Structures are given as structure tokens and as C-alpha cells.
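S.K.: Structure provided below as C-alpha cells; questions to follow.
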2 protein chains.
Amino acid sequence: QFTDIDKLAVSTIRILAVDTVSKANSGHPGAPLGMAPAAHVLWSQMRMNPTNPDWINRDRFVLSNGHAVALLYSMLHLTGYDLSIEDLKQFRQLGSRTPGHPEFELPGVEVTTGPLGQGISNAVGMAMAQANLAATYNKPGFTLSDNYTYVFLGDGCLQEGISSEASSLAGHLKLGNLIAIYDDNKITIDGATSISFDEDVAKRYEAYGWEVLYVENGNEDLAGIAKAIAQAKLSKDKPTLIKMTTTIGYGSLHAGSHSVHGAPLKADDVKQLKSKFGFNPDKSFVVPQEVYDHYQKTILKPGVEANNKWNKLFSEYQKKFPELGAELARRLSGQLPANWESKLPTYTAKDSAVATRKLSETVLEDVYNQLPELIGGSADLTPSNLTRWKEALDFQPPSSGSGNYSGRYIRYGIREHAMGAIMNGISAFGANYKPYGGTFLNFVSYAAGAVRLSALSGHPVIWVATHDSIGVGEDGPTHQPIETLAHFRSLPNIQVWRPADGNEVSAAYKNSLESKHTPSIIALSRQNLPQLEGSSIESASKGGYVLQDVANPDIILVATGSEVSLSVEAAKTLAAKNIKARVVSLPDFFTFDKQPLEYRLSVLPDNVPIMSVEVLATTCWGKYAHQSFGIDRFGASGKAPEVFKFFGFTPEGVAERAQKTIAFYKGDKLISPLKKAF
Amino acid sequence: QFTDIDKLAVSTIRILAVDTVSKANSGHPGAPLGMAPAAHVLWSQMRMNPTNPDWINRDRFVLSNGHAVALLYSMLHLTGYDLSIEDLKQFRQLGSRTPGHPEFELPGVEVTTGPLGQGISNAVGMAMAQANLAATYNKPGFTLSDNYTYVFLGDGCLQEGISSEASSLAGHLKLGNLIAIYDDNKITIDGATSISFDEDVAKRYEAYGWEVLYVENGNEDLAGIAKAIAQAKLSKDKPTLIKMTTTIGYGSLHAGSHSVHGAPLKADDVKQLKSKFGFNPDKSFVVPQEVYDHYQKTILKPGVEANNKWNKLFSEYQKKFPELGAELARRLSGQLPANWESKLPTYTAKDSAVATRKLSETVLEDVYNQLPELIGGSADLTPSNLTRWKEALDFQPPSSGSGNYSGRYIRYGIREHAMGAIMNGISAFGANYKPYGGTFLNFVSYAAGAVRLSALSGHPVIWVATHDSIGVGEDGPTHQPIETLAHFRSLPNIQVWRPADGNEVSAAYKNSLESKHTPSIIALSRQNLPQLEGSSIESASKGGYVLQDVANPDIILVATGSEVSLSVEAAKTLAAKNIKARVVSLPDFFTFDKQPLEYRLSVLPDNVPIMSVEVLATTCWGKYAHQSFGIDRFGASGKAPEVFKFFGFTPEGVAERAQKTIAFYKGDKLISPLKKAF
Ligand SMILES: Cc1ncc(C[n+]2csc(CCOP(=O)(O)OP(=O)(O)O)c2C)c(N)n1
Ligand SMILES: Cc1ncc(C[n+]2csc(CCOP(=O)(O)OP(=O)(O)O)c2C)c(N)n1
Ligand SMILES: O=C[C@H](O)[C@H](O)COP(=O)(O)O
Ligand SMILES: O=C[C@H](O)[C@H](O)COP(=O)(O)O
Ligand SMILES: [Ca+2]
Ligand SMILES: [Ca+2]
């Protein structure tokens, strides 16, 4: 039941968002103007505590079409979050809390968006995480988890393949608490949708297993939008898409035109809009008291009240179920179980040679019972990635017979990019979720859109990237990574681990799991690598360390992954010719760089030529080495041992190159590459 | 109408592909065994000349599910292409002509596949190119172009978002000559499809505007498969999907199990299969004469004859229409119009400051009529990328009213990955097609799956990547590239141009268009950059050159794109303090690296500190510079001038750093970074 105040509220939102775009003289006025009625209706009906944006059982809202931020920021201020008019007045300004696109970092903003297709897929992960939480802690009498996941999306999000991957998955999993409202406005940047997007979205979504509702008058039908959302909530075993038709830039003189998509409305156009809406065309950033009063009563106070009930029920739960309550309390506090690192495996050079890919599996089998917040999966490569623990139950709808929602292993299908985004949503949900997904290192590139966002936002997700090099073999160049690590090591805020043996894999996993704001990629071998004499979790945890030392080395050999052993071998060959080579291992650039200069300079000193060894791109090595032995061309289809020989990665092949580096520099004074002038 | 021979032929294919996988003890036997009847039926009705795999009007076949390559190689041998039994016997072996996955490089292999989702999308580009060629050259009496584009795909292909993007577009464009046959076998690596893929593919396809035919018995209904393909050929205004049901590993003792997906069948299982099909279980790579005789008759001879008529028609055409015939002859010969580079714009420092994004547009306007093979487009950013020439007609179905198939501007929609693959297909088609597409540099990453393949196969496609840095401004970090160029400069075989002014944009375009085996990415600014005194097409064309020189420089400043001018300004500030700085411009790592050592060492010599300047990742600069001034962290939402200042990129900010580099090295003898020891 809506009244004049609801209508007063809707104009305040449209005008506030417009004022905000115009003051910055940069921005997107269109969608905010067309989606305002939907926001009012939706937010009014959401269970959230603006004073605790962290409440675990809060209804969650994702703005997939991020360019419409002015709408998100307006709502945040009006409903009582930590966002003032002053903040809105510095929208898009260097240093403001109001950047051009929503960032995870701010309270009320659930994930960072801007790149189309990412928010809808993130919301899918958020709903999977809810389904899991509820199935794991809910007990009769204690419904600790039951929140909904709402999303706003545009034609752009529906055009990007990633949202298709996620919607396919979403429908298979039968995520009925996921409700998406689609801004069907018929406009995108180039112009009208018919110019390149004339497909039947409704029919495509039903094919996924989704429910589709329609709202023909999204510009004014508040009760219609209200009914569509309500019916949507009855869809228990089907996620819902509400195709709501609106007019881009509603109220504007150029409404319905793509000119109102991404430019501040012209001043006179703004004046007429205000007037039309009963506002003084001469004043800006005006919020009628009646609107603050309305949201206070409809949202803020009932939400606070709900958060309070939730806390009492939870305290009762901790009384009735001490083990579960303690666990949920801990996950909610964001701590990992005490001394969990104790269950991590350690080795000696006495043990057998294992593919780092299998050592990884061993780790999983060892910590899965220690970490109930660990939820894994693979994008159709479970047996190649070795990413499933034996006692795992799959995350599937109960009606499948293959598993249930309390399951902790996800079958992603061949959808790397969606996996990347779903993982971000699971991480973004809370309760200390530690998601990881597996694929071949070469195909993580398919997910670069999502991965960059794991780094930008700081979601500590884990990629179990197997088949890291030409060691892959016969599959060939289309499968063998070359530029992969160099790429990811150029991206800020992401660990790119490439462990050499058992001890190094445990360090890769301890640092990745202990991480709170940095995602990770663990590049694992297909082939067998031996256990090194000199490795350790403590030393590998530093990102880089001296594996084998000599007094007065003639050369320092730095390697990663499968090349550490080869370098160890090359050093034996070199010792025979009386050349002393110190061998350094560098499992992670990121972690190593984080160490204090004096440590790093103790591993990579002055006055010693340093040559790196890694069967991938050499373009990133200049920051640690003087000379580099790598592969700057695509691979080959052949038996792995033969492919290595063909590229010169033979012990004596490496030794020859160390000898050439010593000769080349003999007589020169050398500076560690670590040293910078400014 | 099929007979015993057709049935003899299908058994030979199944067994030859199995023999090939077993011999290599590596490979995928499953799909080839279930798809054998379809291939036989399809290839038998394709118009192709095994003797000229380049004939422009040949029906084209793409194996989207590349792992099934044993089937493709079998067909190529049997039908008469340059592939012998000996070649088959070295499948997946180092150096053979039979690698683990199909590579464009081989005759009869239309594009490289392996990464799922790529072949289907490539095939779409091939049909767009066909439709364009026909609408441009066909005249009444002369149907020079009318071939079909066939594709084989699996569940994996349909799960990857890229095939959805492409199928959406394909349906919009109404590409009726594109026929896709789907291997609906219910199995993927992890197991049954129901475990994660239970959507209604048929209904999802109709939603795109495609026609879907069904074939229930793909294991043996030759006539049904034949009917499905025939009916498919009648759908002129709709692309066709034929959901053909089969059993993975048909004939194998483990048929229908995911165990037959990617492992050579067990020896005893191979014996029973051969026996079952009337073959001696003890002999391998056996091709009944009757099989050779059959394909010679039904395919090789008819095809050679078809190619012969085609050539006569064509010669008559060049008589009747001299202009068009000469052009087609030239494009076919793969030459660019003579002295086309004369139309390329040149500038002087007296010209106005323009964003290299606009300078780009200017080039397009100038060479569009010189190059009929130039077909451009944008992924919904036509006005930001400035990718449209004014006299352009859009590539759309005639019934749209917005254009027609002779159009040369494509509206890709928000589908970066599909654009990348569609471009590879248009390039792959022939007739000297020169495709280029635009998007923001930061979003080319969404397309890294296709881009890598442009490099691996050598498709010389062009990416007009605008908004190259924090110069983007207010849009913020989600849009400002940081790791992008460092990533693509680590990928083999791809020019990554970052032109500074008008003259450098012309060299970017000249090198890009003249390229026959190397794709390109032209990173263009949003902001205005002035015309440099010292630039030129000739010098810029070498990838790197001395822009400003001095006798006995105290330092060499190496910059790219927007930073060259800043460096030029920093040098002016340094001159004032009597420090001589030579300023070098590096618009392309790739191009420069291809130059002779002597040239490169003349640009970057010994005994002079070299400091690089570029507002992106510093991780790749150690190959040309001693010290680097770059940005190794995400950007900021603010006015571009302010974001640059904030990051220290001001003239005096750069000058200060040069001064620090000089002091740091004062007294040391320095070696140019270009010098390698091995
Ligand atoms: C991956 C990605 N591709 C492209 C863009 C650039 N972009 C921003 S909004 C938009 C199109 C707008 O489409 P839509 O979702 O319909 O929004 P509306 O115009 O309705 O506001 C584009 C191309 C982007 N930010 N990210
Ligand atoms: C981008 C990408 N990711 C993952 C894979 C690894 N892969 C290859 S085939 C396969 C899927 C099984 O595919 P399908 O097409 O389902 O198989 P078939 O019936 O022939 O077994 C997988 C996961 C791939 N080829 N490409
Ligand atoms: O979505 C819109 C874009 O981010 C923005 O409008 C582009 O502005 P510009 O093309 O002027 O850089
Ligand atoms: O699609 C199949 C994969 O490329 C292959 O079967 C993986 O083999 P592997 O897991 O033994 O490396
Ligand atoms: Ca829209
Ligand atoms: Ca399959």
C-alpha cells in the first residue's frame, strides 16, 4: 500500500542522484532515474540494519549495473548508512568516499562493480553461501540464516557471457532466494538494443530453470513492482528474474535517448525536472524531512529491531548447541581455528617424488575437517586438478540425489569466469568462507575479469591452478601457459605461488588461507617433482629463501616451481667444475616483496650475478635477476621430458648458461636488482 | 541414400581415430567414436577441394570441441588432404604434424582449437565474412560466394560464456548458412551433465533466433543425420543448431562412461571393437581400399571439378567487371592496395593537441575507402572508441533497415570475448579481411582467451583499445588499466602499440595493417596529447627511436604513449640544471625487438643510466631500463590531471627521479639492459 510519501521519496531519489551527477560534471543519470521507483520499493521491503552493515542475516543487494552508482549512494544516505550529503557532493572527486563506481570497501556496498556481468554472478555466490550457512547451522527453533539476495541489472550485464554462465549454474542449483530485477529500458551506449541485442531474455532464462515475472510500467507502478517482488519470494526452488520495463532518464527532456546514458543532464533540463517533481529548480541536494522520517520508521528502526532479535536467538543457540555456536561465533569473528596449521603436512628429502598437484590434494584431505568454512570446487576438472577430498558431499539441491546444500564441493561446469565471480560472492558473504576453485593455469585467463576484481577488492579467494607449464606435455601449446604468471605478477594485490615440493605447497596454503585481503593462485605441476633438501614451511612462507648456500658463490641461481630441482641439479654439475652456486627458491613474488629490505637483500645480494630459471615468460624477471633462462615463445605437443630438453631445460643446459653469465660479468662490479634509486 | 560402403567408411574412421589415440598413449577416444557417423555424412556433402584447401568458396568446417582432433585428422587423411598414415602414427609426438589439438597452421584445419568455446565463435565470424563477401562481389550471373560454415560442438562449448555471446549475435545477424551440429552425449570430464548442466539448450537457442533440429539416433541414423543437415540448409534467415544425441565411446566396452573421455582405450577393448566392426583385432592403421576409392569419388573429384568451374566463372567475372575483379583478385592474392600508405596522415609540432583516440578516428576516415577489406566495429562503445567512419553502413540483415550485409561496421554489443573470436574467424576466412574492433583497454582482458589465440595462430587482427590509463579519470580503478600492457607484452607474437602523437598513430596503423601473422593492440588515450617535434612514421615504425638527442646524455629517458611528452617536459626542466637527457620513444616492444641488435643498442646504449616512464605496471621494464617510474597499484577516481599529480607524474616529478638515478649511479660503469649473456 503506497501513499504520497512514497511518491515524495521517489522524487527525492531521482533528484538527489541527478544533483550528484551534475555537480561532478561526470556521471550516469539515466539508469538512476529509471530505476528509482524499483529501489524505493525494494529497499523498503529489505531486512537490513543501516547501523550494522555486517549483520550476517541482512538481506543483500547488488547493483550489477555499477555505472548507476548515484542511485546506490542516494539510497545509502537516505536510509541511514554512513554517507553524508557532503560525501555525495564529492562524487568522482580524487579522495572522496564517492568514487565513479561502487567499491566493496564502503559500508553498504557488497562488492565492487563497474565491469559488466560481475555483480549478477557475485550475487549467485552470495546465495550459494547463504544456502550453505543455513543448511549447516539452522536447527529447529533456530533459523539463524534466511536472507534474500537482490540484484539490479541492465542489458549490458545480460550480454556478457559471464552472467550466462552464472545464470545457468544458478538455475541448476535452484537458488530460489536469488531475485534479480532487470532494467529493460531498450538503450545501451551505441543506441537501441535492437541494433545488436534482440533475443528473448525471458525465454532464455526459463531454459536455465529460472522463473520470470514481468512489470510493464516500472516508471510508475509501485504496487506492481511490489507484487512482482512478493511473488518472486514465493519461488523457493527457482531463482527469479523480473523483467521490469522502464524509460532511461525518466523525467528528463531527453528521456528514452542514449544521450542520457552517461552524461550529466543539461542545467535547464535539471530545472524542469525539479519543477515537474515539485522541487525548487534553484536548490540542490535537498532532502525533505518527511523522507528522512519515512526511512527511519520503515527501514532503520525495524531493521535495528530485527538485528536485536537475531542476536538474542543466536545467544540462545550457543547455549543449546555449544559446538556449532562456538564455530559460528568464530567464523563470524573471522578467526581460523586455533593452531590449524598443525595439520598441514611436512616432508623430508627421504620421501617420494610427487606432482605438486597431488601434494595439493593431500593438503585438502588434511585440512577440510579443520576448516568447516572451506568450500571447494572445480570447473569440470575434479580428477585433473585433484581438488576433491574423499569424504566430501557435493553442494547440490536436495532433490538431486547427488548431494545437498550443506555439501562443500561445488561442480562449476566449464565456466571459469563465473567460478571466479561466484567465489568472490561466497567470500563476500561473510562467516569466514574460504572458497577455492580449480582449473588449468592456462584457463584462469578466461577468468581475468573476475580475478582482477579479487585483487582490487581484496577478496582472499584461492585458485588451484594445475598443469602450470610445458610439463603438461602432449596437449600442446593451446594448453601450456607461457605469459600467465608474468601477467598475474603485474597485477597488484595477488599472491602467485608456484611451490616446488611438499613443504612449499604447505606454505602456499598457509599463507593463502591466513590471508584476509589478498587472493591467491597456486600453480601446481602435472609431473613428479622430488622433495628438496632444504625447504620448509617457515622459509617458504617468506616467499623467497636461500635453499642451498655456499661461501662466496660465483653465481646465484633463482628458480620457481619445477625449476628449483633442475637448478639444484645444475649446481651439482657446476660444483664438479669448481663453480659455487647458491640456489634460491622464490615460491611467491608478492610475499617475498612484502619482506623487509634487509631480508630480501640477504637473499639477493650485491656483487654476484643472479640468473633466474623458469620455463615461462622472462619479461617479469628483471626485478630479481641479472640474466634469465626462460621461454619467450609458445610451447609444443610432445612428451613432457622431450619438450623440456627441446627448450634447453636440462641440468647441463642450465649449467652452461650459468657459466656463460659468470664469464660475461667476470670483472664487473654487480648491484642487486632489488636496489632502486627513488 | 547410404549403403554398405558408407557403413564400411564409418567403421574405418572410428577405428583409425582409436588406433591413433592408442599409439600415442595419450588422447581422447570418446567423441571421435560417437561423432564418426556425423562426420562421414557431413564431409560427404561438403563442397571442398582437398587439393586446394585455400579455395575461397569452399564449404568450411570447424571442430569447436578440439580435443576430438583424432576424428579431424582421420577425415583429412581419408578424404585426400596432405596427411599420411605416418603422420597419424606420430600424433602428439614432439615435432609431428599431428599435435594434441588442431592448429590453424595445418592444411584442412581452419582455426586452432583446444580452449572450449572458441571454435563456435570463430565459425560465426567466418559466416559474417562470407555474407559480406557475397554481398560485395556477387553479381547476377556470377555467384562467386555462397559457401556454408559447419561446426561440431560439445557440452563444454555450450557452457562457456563466449559461445553464448556469439550465438546471441549470430541469431541477431540471421546467419542462415551457419550450421552447428551438437554432440549431445551427456558426459563431460566430471561426469554426467546433470551434475551441473541441465538447462534446456534447445529453448535457449530458439531464444537467440536460431532454428533447432533434433537427431535422436546419432550412433547410427545416417539418413536422419543427412535429413537434419538438408533441412538446415533451407533455413536461410536462421542459423541452425542440430541437437544430435550420441553415446560417448560408442563401440567401446566402456561406452557412455566419462572414462572414455580422455584416455586411450584398453588394448583388449580395442581388439573387441575392431572385431565388432569386422576388422582384424591384430592390425592397426588399416584403410580398406574401398574407402579410399569412395571418398575419391564422392569428394575429391567432385570438389576438384567444382573448384575448376569456380575459376572459369571468376575469370569471366574479371572480364565483365574489371574493377571488382581486380580487387577481388588482389585481396585473394593477399596484397594491400599499392602505396595505400600514402593516405596516412602526417603532422608537425605546429598542429593542435589531440587525444590519440581521435587521431585514430582520423586515420580510419582516411583509409576506409582505400581498403575495402577493412571491416570495423565496437563492443557497444562506438562513440568512446571513435571507431566509426562517417560514410559507414552497418553490417546487419537487410530486413533490419539499419543496414545490410555489404555493410562494413559491426555492432558487437557488450561482448568483448566473442568479438575477439569473431574477428579471428573473419581474419581466418581469407580475401585479405582486415578486422578491427574497439573496447576500453581494461576490458580487452575479458577477451584474453581469444586474444591469446590471435597470437598463437598468427591472425593479424587489430584491437583499438582506448582509455589506456588513469588518464581515464573519474570512472576510477575498475576502468583504469594497470597490468594490461605488461600482460600482453609477455604473450608471444603480438604488437602492443602505445602511440604518443599523430605520427606514431600512423605507424601503429601501418605496421598493424601490413602485418600478415601478428595481431595488434593499439592503446589510445582519452585525454589530449600534443604533437611531438621529432616523431615520424618512418621512425615510429621501428618500434623505438631517439625522439630528442644530446651529446653525452647524463641519462636516457624511455617513455611510451602519454608519458613521452611529459618526459620531453622533464628534460626541459633538467636542461635548466644543465643535465643532458636524451628522450627515447618506444611505441612497440615487439616491433623494436625485431630490429637488428646494432639499432637497438644505438637507441639504448651502454654507459648511460636509463630510466623508463609509463603510468602502468613497471614489471616489464627491466629489459630496457635501469630504473623505472611507473604505477604498481590500482588507480583512483578523480579528474585525470589530479590523478596524475597524485601519482607523481608531473614534469618536475619525473625530473627529480632522473636526478636521483644519476646520483645513484654516478661513478658506476653501466651496461645497456639489452645485452644478454647467453
Ligand atoms: C565489461 C564491460 N564492458 C563494457 C563496459 C562499458 N559500459 C558501461 S555501461 C555500458 C552499456 C550500458 O548498458 P546497460 O547495462 O544497458 O545500461 P544503461 O545504458 O541502461 O544505463 C558499457 C558499454 C563496462 N563497464 N564493462
Ligand atoms: C577453456 C577451457 N577450459 C577447460 C577445458 C578443459 N577441457 C577440455 S574438454 C573438457 C570438457 C569435456 O568437454 P565435452 O565437450 O564436454 O566432452 P566430450 O563429450 O567430447 O567428452 C574440459 C574440461 C577446455 N578445453 N577449455
Ligand atoms: O558507461 C559509460 C562510460 O563509462 C562513460 O560514459 C564514458 O565516458 P567517456 O566516453 O566520455 O570516457
Ligand atoms: O580433456 C582432457 C584433458 O586435456 C586431459 O584428459 C587431462 O589429462 P590429465 O588430467 O592426465 O593431465
Ligand atoms: Ca539498458
Ligand atoms: Ca559431452
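Residue numbering for chain B follows Swiss-Prot; the residues present correspond to positions 3-680, in that order.
Note that Cβ sites are derived from N, Cα and C of the backbone, with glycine treated the same way.
Swiss-Prot lists these features:
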type	residues	note
ACT_SITE	B:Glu418	active site, proton donor
BINDING	B:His30, B:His263, B:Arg359, B:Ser386, B:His469, B:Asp477, B:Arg528	substrate binding site
BINDING	B:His69, B:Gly116, B:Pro117, B:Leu118, B:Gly158, B:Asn187, B:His263, B:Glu418, B:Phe445	thiamine diphosphate binding site
BINDING	B:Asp157, B:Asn187, B:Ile189	Mg(2+) binding site
MUTAGEN	B:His69 to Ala	Reduces catalytic activity by about 98%. Decreased affinity for donor substrate
MUTAGEN	B:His103 to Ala or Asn	Reduces activity by over 96% and decreases affinity for thiamine pyrophosphate and xylulose 5-phosphate
MUTAGEN	B:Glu162 to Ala or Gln	Most catalytic properties similar to wild-type
MUTAGEN	B:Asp477 to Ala	Strongly reduced catalytic activity. Strongly reduced affinity for xylulose 5-phosphate and ribose 5-phosphate
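Surface or core, plus neighbours and distances: that's what I need for these features.
M.R.: Under DSSP, B:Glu418 (active site, proton donor) is assigned to a helix (H, G or I) in the three-state scheme.
The Cβ of B:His469 (substrate binding site) has 27 neighbouring Cβ atoms from other residues within 10 Å, across all protein chains displayed.
A coil conformation is recorded for B:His263 (substrate binding site) in the three-state DSSP classification, outside any helix or strand.
Neighbour count (other Cβ atoms within 10 Å of the Cβ, all protein chains): 23 for B:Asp157 (Mg(2+) binding site). In the three-state DSSP scheme, B:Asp157 (Mg(2+) binding site) falls into the helix class.
Taking all protein chains in view, 24 other C-beta atoms sit within 10 angstroms of the C-beta of B:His69 (mutagenesis position).
Other C-beta atoms found within 10 angstroms of the C-beta of B:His103 (mutagenesis position) number 24, with every protein chain shown included.
Shown in sequence order, B:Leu118, B:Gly119 are the residues of the chain, 6+ apart in sequence, with a C-beta less than 8 angstroms from the C-beta of B:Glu162 (mutagenesis position).
All protein chains included, B:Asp477 (mutagenesis position) registers 24 other Cβ atoms within 10 Å of its own Cβ. DSSP assigns B:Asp477 (mutagenesis position) to coil, not to a helix or a strand.
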S.K.: I'd like to confirm something. Which of the recorded positions, B:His103, B:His263, B:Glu418, B:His469, has a Cα closest to the Cα of B:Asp157 (Mg(2+) binding site)?
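M.R.: Comparing Cα positions, the candidate nearest B:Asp157 (Mg(2+) binding site) turns out to be B:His263.
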S.K.: Pull out the recorded positions from the set B:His103, B:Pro117, B:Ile189, B:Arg359, B:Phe445 whose C-alpha sits within 10 Å of the C-alpha of B:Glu418 (active site, proton donor).
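M.R.: Those close enough are B:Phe445.
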S.K.: Starting from the Cβ centroid of B:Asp157, B:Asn187, B:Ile189, which together make up the recorded Mg(2+) site, report each further residue of the same chain whose Cβ lies within 8 Å of that point, ordered by sequence.
M.R.: B:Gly156, B:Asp185, B:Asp186, B:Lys188, B:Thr190, B:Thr195, B:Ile250
S.K.: Between the Cα atoms of B:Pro117 (thiamine diphosphate binding site) and B:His30 (substrate binding site), find the distance and write it as a whole number of Å.
M.R.: 15
S.K.: Listed recorded positions: B:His30, B:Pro117, B:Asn187, B:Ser386, B:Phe445, B:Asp477. Which have a CB under 6 angstroms from an atom of ligand 3?
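M.R.: Cβ under 6 Å from ligand 3: B:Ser386, B:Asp477.
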S.K.: Which ones, of the binding-site residues B:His30, B:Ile189, B:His263, B:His469, B:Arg528, are Cβ-proximal to chain A (under 8 Å)?
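M.R.: Listed in sequence order, the binding-site residues near chain A come to none.
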S.K.: Cβ under 6 Å from ligand 2: which of the binding-site residues B:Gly158, B:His263, B:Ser386 qualify?
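M.R.: The qualifying binding-site residues are B:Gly158, B:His263.
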S.K.: Determine the recorded positions, out of B:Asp157, B:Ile189, B:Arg359, B:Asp477, B:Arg528, lying near ligand 4 in the sense that the CB is under 6 Å from one of its atoms, and give them in sequence order.
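M.R.: Not one meets the Cβ criterion.
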S.K.: May I ask which residues of the same chain, at least 6 positions away in sequence, place their Cβ under 8 angstroms from the Cβ of B:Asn187 (Mg(2+) binding site)?
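M.R.: Spatial neighbours, sequence-distant, of B:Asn187 (Mg(2+) binding site): B:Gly32, B:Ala33, B:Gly36, B:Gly156, B:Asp157, B:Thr247, B:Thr248, B:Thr249, B:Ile250.
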S.K.: By a simple count of other Cβ atoms within 10 Å, which of B:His30, B:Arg528, the binding-site residues in the record, is least packed?
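M.R.: Among the binding-site residues B:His30, B:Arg528, the sparsest Cβ neighbourhood within 10 Å belongs to B:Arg528.
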S.K.: Roughly how many Å lie between the Cα atoms of B:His69 (mutagenesis position) and B:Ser386 (substrate binding site), rounded to a whole value?
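M.R.: The Cα atom of B:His69 (mutagenesis position) is 39 Å away from the Cα atom of B:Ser386 (substrate binding site).
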S.K.: Just to be sure I understand the contacts, which recorded positions have a Cβ under 6 angstroms from any atom of ligand 6? Candidates are B:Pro117, B:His263, B:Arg359, B:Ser386, B:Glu418, B:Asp477.
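M.R.: Correct list: empty, so none.
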